[PDB]
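Undergrad: Here it is, the structure, as structure tokens.
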Amino acid sequence: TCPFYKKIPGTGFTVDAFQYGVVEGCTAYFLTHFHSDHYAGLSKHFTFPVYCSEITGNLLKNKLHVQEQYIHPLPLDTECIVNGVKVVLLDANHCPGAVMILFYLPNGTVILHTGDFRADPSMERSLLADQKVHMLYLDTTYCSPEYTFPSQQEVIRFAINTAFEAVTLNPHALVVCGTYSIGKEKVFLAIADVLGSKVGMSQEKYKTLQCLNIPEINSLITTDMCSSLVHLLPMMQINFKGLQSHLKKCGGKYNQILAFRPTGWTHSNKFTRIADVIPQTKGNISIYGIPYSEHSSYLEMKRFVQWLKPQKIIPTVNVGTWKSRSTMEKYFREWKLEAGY
Ligand code: NI
């Protein structure tokens, strides 16, 4: 049955709630982004209205075959009316097409649902600046002070410099990047751009990327693996066995692999700077784990919430254990006492 933290009070609405069958009292189903833990349950047999971004709607139609008459895309940063309730979609700084949703309830309550997000000070100048928010449905993925990670820009600098050095030293090295969902496209696009190459990938992944409105995409990606020296593979194949096998398939065009696994957080962050990251190596294969996150760090999350000053916080992540829930509630109280709201 649908959990309370996926239901928006005073409305007929649910958020990211497609795996529970027909939810009692639900007149419109919102989808924040196209990640499987959020879309789980949608298919061509769904016949209720789905409200989402343009990009998420492309993916619903093309990848899951949802029929067009039930997809309701909304423009961002624009006041819209849904079943008699004013809503606004905001950029979540997550993966392509990911949104936060502002609901203006008929009784005067304003609710922000962040979906999955990476808080940024640029959000402090969107339509959020213009009114008070009473209730916040918050992505608490990394809500503990041990979770620090560098900016996305530092991590991409590291990747570009590492790849450019390796290929200039050995023009017969292949770069491989792991993927299992949309998001983190900058990793493989930035590397291909510095090397003067397209990114090669499976037909299924190319289709997925063609749904994303990324400018000049036909210029950066391809299904012709032979012409590319940056290859995308499933995240599960980014290990010594999987990579040795791939290299066999390239027919002696290459004699070395440099591979990237963009993880979120790994405890190497508590001790080590990005500058100091080193690979695991076996023979002619090296594997770098890079801390490229599309979720808030602890400090980013804290700054957002202390700026917004909500009256009530509803966590949406790590809510299944009493120890996690108690930990989060203690941080929310600290934040409120330190800031004075
Ligand atoms: Ni997500």
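Quick note: numbers on chain A are straight from Swiss-Prot, i.e. 700-1040, in order.
Structure method, as recorded: X-ray crystallography, 1.5 Å.
Cβ from N, Cα, C; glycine included.
Mutagenesis annotation in Swiss-Prot: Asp838 to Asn, described as Impaired nuclear focus formation, reduced interaction with PIAS and increased sensitivity to cisplatin; the structure shown retains the original residue. In Swiss-Prot, a mutagenesis experiment is listed as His994 to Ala, annotated with the note Impaired nuclear focus formation, reduced interaction with PIAS and increased sensitivity to cisplatin.
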Undergrad: In sequence order, which same-chain residues at least six apart have a C-beta under 8 angstroms from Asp838 (mutagenesis position)?
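TA: Long-range Cβ contacts: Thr813, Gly814, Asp815, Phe816, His994, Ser995, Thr1015, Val1016.
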Undergrad: Could you say whether, by DSSP, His994 (mutagenesis position) belongs to a helix, a strand or a coil region?
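TA: In the DSSP reduction, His994 (mutagenesis position) maps to coil.
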Undergrad: Return the count of C-beta atoms lying within 10 angstroms of the C-beta of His994 (mutagenesis position), excluding that atom itself.
TA: 22
Undergrad: For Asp838 (mutagenesis position), which of the three DSSP-derived states applies: helix, strand, or coil?
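TA: In three-state terms, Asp838 (mutagenesis position) counts as coil.
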